[PDB]
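Peer 1: One structure is given below, represented as structure tokens, and several questions about it will come after.
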Number of protein chains: 2
Amino acid sequence: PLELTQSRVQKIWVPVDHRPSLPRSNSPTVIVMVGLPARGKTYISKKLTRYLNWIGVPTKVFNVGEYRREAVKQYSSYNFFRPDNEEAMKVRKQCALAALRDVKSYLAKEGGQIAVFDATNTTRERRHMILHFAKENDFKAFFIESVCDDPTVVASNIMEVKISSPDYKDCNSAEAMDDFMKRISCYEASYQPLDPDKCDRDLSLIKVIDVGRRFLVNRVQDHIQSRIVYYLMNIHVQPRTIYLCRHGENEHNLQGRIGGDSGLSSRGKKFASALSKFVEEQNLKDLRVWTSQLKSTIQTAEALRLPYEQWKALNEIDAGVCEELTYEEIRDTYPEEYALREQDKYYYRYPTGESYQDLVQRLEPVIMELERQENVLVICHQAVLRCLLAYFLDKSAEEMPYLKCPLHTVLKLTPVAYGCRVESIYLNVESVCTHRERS
Amino acid sequence: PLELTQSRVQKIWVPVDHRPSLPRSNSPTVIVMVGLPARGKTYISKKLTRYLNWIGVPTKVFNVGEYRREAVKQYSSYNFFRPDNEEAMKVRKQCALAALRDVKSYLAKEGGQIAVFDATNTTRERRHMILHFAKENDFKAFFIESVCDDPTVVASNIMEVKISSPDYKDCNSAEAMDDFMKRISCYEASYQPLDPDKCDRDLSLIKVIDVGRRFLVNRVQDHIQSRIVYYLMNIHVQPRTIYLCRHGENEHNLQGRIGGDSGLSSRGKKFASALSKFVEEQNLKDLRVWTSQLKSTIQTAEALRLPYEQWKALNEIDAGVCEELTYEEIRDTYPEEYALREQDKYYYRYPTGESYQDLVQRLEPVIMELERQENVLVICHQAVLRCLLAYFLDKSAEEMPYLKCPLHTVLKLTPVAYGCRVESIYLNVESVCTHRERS
Ligand SMILES: COc1ccc(-n2cc(-c3ccccc3)c3c(=O)[nH]cnc32)cc1
Ligand SMILES: COc1ccc(-n2cc(-c3ccccc3)c3c(=O)[nH]cnc32)cc1
Ligand SMILES: O=P(O)(O)OC[C@H]1O[C@](O)(CO)[C@@H](O)[C@@H]1O
Ligand SMILES: O=P(O)(O)OC[C@H]1O[C@](O)(CO)[C@@H](O)[C@@H]1O
């Protein structure tokens, strides 16, 4: 016995399945957002979902407000949110129940692992109902409460993403701000914060206090909750810029060879000088510079005359047996391998090498550190850059291997609202094109 | 410009240092343990130090009680700890100040990065003094308080590691327990828990409540504090067993070839059957089985008839250009490389390959998951096993590449007191010997 076969795309050893003539073919989690409006619940929901999906955990946000915008006509005022508004209170409950119905369908019938229930969930009654829903559907419940009553932070959220909401199209900036403040007040009487000391002692929760200055963590049940908690503790909303680029053109680039540890070409050295001038012109307070352990990124960083840190995790995707070969030589020596990759570029593993899937797992610590840091310049490689960019730009596993990241071009990332503003800066130095479109 | 050279041992690209005829040649942290006696402060101190050293952060514990045992004669009773004991109170303060003096010498003059100050530090006055010491020496201060008043947990700590203390050699189990309870009571009046709400609002701290059921986290300043917090949140004291072994003997083992993805030899298949019988005889509640993505570990797990999980992080050390070669062929084709490895086995990086140092970084997520889990069987490879074992057995980077991990032998790890009890179980199946002693 013990007969195994290696799967063609992913290169995984599986038992040879000599299936007879008639062949036969862990618990999901509901993340409950808790808190008054303008407490960054949607910011947390979106960011956490972006991270979880990128690491390979299927996650989806269910925002009760969007179910409400669908059911109700155009928004008039805070009067809709009044506790004495009998009709709207019924509508709002129906919307929450409709979102939960879609949560059940996502987790039990669509292969989803995490459902982020993005609502106020400010009352114990609403949360008791969510817990009942979770228990009878065999879903785990994990609560994330954001507590911040700083008026500057509240006003900043209203100004950055609330006033621009479809609800406030007919309102001006000042009356949307005034309406939203009244809207928050509608929730303040009934608001029962999480109490892990007495009432919510058995609940799995995190209390994010004053934009992540302090945390109350109670009863973390599993791996995924522990990961979420770690992530929430590393992220921040301080202003910053992320610059991402590849090493300057190398000798392998000129020969159309993949992988290797070749040095900068004459043009690559020219880009490196151009990059130093660019960096200088950005006039950044304290820039952290990260490179791979491969020569071409280190030579590029050397031109900056700035301290830099080499990460083995930033090294280009390992092509295994195909290292230092041209794509023509890959097609002619390994035709089966070439066609398999073309068909499934994300999951395809090179023989004795890696997949984009392996890269994501390697780059997880890079992402966690990028979150912690304020200004960073990452000098890396084509496949590495695509992964990092897919995380920041919320791109799927399927689109990730095809993202355009040309040589001698800086990608300037500015975190704004619920994403990244991406600015491209070509440093006017010629190079070959290493981008290959799908077939 | 941009001229680099690759360092012989570690394979790091560095600027060619054309040093002239006259060549010229981040803040440490004091971790402050806080809490009454028998609160697992020494358990936390030792475990955290073991983890931090293993990941490459030089860490040392400074236990004030050991400075006291050195200054004072043999221990008589709790009377030494009385608040009205003027003389012993002076001695105890002197001991704390002597430990801090050694903290300063470790962090500022010995290249240490983290000093774990293991004492009660129960008063605000003592903590104010530690903060003053940290501020004037330019050290960061991070507080770890353990709060647990459960009498079962307190009694268990006294029974497991207190009664066996050199202090209680002349006392019997019952009178050591009675003396220790009186000793704790000496500290209870003056005890001022950390107050991150009002008084300790500006301090960087973690409050570990009821053996890690709940956590209060305030003002995490840097990377290392964030890592510590994550680690404390993943560890537990629930009873469990860790079984570690290599895959059954493979075809490359028979040929004396390194690396590769060869399958089990006839003896390797025999071990796999023997392992299944062994596993069955252990009568474990719920065993998690982990393998690498290499065929030989998967074939071994296949014999168990148990579900298993494949980790790419458990794949054997990458030998780069030396993969699938015998050691004789390495010495004859790459003599410089062979001698360099022999001289510096931990830091040595194989060309286009890895070092034991790279393995530790890869295995960090494995260690974190091993901590979270209760019963686990890890079927892996020689170098991978040495790293994991060095973490559990608190072995240095220098000794790690030489740890004996023979084939067809299970290493049964039982966490007891402040370490691991290691039991070896040879499953009576012959194999070749792949262990190579130093030169
Ligand atoms: C761009 O629009 C934003 C709107 C809101 C936020 N935000 C993010 C947090 C926040 C919460 C926990 C961790 C990190 C940030 C937060 C808050 O605690 N209170 C109000 N607002 C908040 C950020 C951008
Ligand atoms: C083997 O001797 C031990 C002595 C003490 C412990 N211990 C560990 C913790 C503990 C604390 C935080 C996280 C994990 C464990 C703890 C405690 O909160 N209160 C009393 N004791 C304790 C374990 C073994
Ligand atoms: O992105 P692709 O086409 O999958 O391949 C990535 C390749 O691109 C390069 O960065 C250069 O073309 C190589 O280092 C790497 O092998
Ligand atoms: O432990 P060493 O002697 O440094 O080398 C590790 C080698 O041992 C093996 O496990 C077998 O000898 C190989 O897979 C690996 O290359």
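Chain B is numbered as in Swiss-Prot; the shown residues are, in order, 2-26, 33-446.
Determined via X-ray crystallography, 3.2 Å.
Using the three backbone atoms N, Cα and C, a Cβ is placed for every residue, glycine included.
As listed in Swiss-Prot for this protein:
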type: BINDING; residues: B:42-50, B:164-169, B:345-348, B:389-393, B:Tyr425; note: ATP binding site
type: MUTAGEN; residues: B:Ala45 to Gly; note: 20-fold decrease in Km for ATP and 3-fold decrease in Km for fructose-6 phsphate
type: BINDING; residues: B:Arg75, B:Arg99, B:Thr127, B:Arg133, B:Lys169, B:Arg190, B:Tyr194; note: beta-D-fructose 6-phosphate binding site
type: MUTAGEN; residues: B:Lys169 to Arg, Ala or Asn; note: Loss of activity
type: ACT_SITE; residues: B:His254; note: active site, tele-phosphohistidine intermediate
type: ACT_SITE; residues: B:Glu323; note: active site, proton donor/acceptor
Peer 1: From the Cα of B:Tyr425 (ATP binding site) across to the Cα of B:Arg99 (beta-D-fructose 6-phosphate binding site), what is the distance in angstrom?
Peer 2: 24
Peer 1: Tell me whether the residue listed as 'active site, tele-phosphohistidine intermediate' sits in a helix, a strand or coil according to DSSP.
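Peer 2: Looking at the DSSP assignment, the residue listed as 'active site, tele-phosphohistidine intermediate' belongs to neither helix nor strand, so coil.
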Peer 1: Taking just the CA atoms, what is the gap between B:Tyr425 (ATP binding site) and B:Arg133 (beta-D-fructose 6-phosphate binding site) in Å?
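Peer 2: Computed Cα spacing between B:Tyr425 (ATP binding site) and B:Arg133 (beta-D-fructose 6-phosphate binding site) is 26 Å.
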Peer 1: These are the recorded positions: B:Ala45, B:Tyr50, B:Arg75, B:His254, B:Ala390. Which one scores highest on other Cβ atoms within 10 Å?
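Peer 2: Most Cβ neighbours within 10 Å: B:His254.
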Peer 1: How many neighbouring Cβ atoms, not counting its own, are there within 10 Å of the Cβ of B:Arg133 (beta-D-fructose 6-phosphate binding site)?
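Peer 2: Taking every protein chain into account, the count is 18.
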Peer 1: Please work out the number of neighbouring Cβ atoms within 10 Å of the Cβ of B:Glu167 (ATP binding site), leaving out its own Cβ.
Peer 2: 15
Peer 1: Tell me which recorded positions (B:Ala45, B:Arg46, B:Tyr50, B:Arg75, B:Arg190) have a Cβ under 6 A from ligand 4; sequence order is fine.
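Peer 2: Close enough to ligand 4 is none of the recorded positions.
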Peer 1: For B:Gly42 (ATP binding site), which of these recorded positions sit within 10 Å, Cα to Cα: B:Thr127, B:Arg133, B:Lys169, B:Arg190, B:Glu323?
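Peer 2: Qualifying among B:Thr127, B:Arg133, B:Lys169, B:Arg190, B:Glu323: B:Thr127.
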Peer 1: Based on Cα distances to B:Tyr50 (ATP binding site), point out the closest of the binding-site residues B:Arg75, B:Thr127, B:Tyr194.
Peer 2: B:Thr127
Peer 1: If you measure from the Cα of B:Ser26 to the Cα of B:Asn33, with 6 residues left unbuilt in between, what do you get in Å?
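Peer 2: Per the coordinates, B:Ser26 lies 18 Å from B:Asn33, Cα to Cα.
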Peer 1: Near ligand 2, which of the recorded positions B:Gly42, B:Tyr50, B:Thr127, B:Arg133, B:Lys169 are found, taking a Cβ distance under 6 A to any of its atoms?
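Peer 2: By the Cβ criterion, which requires under 6 Å to ligand 2, the hits are B:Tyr50.
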Peer 1: If you draw a 10 Å sphere around the Cβ of B:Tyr194 (beta-D-fructose 6-phosphate binding site), how many other Cβ atoms fall inside it, taking every protein chain shown into account?
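Peer 2: Looking across every protein chain shown, the total is 16.
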Peer 1: To which of the recorded positions B:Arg99, B:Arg190, B:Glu323, B:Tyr425 does the lowest count of other Cβ atoms within 10 Å belong?
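Peer 2: B:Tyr425, out of the recorded positions B:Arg99, B:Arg190, B:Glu323, B:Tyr425, has the fewest neighbouring Cβ atoms within 10 Å.
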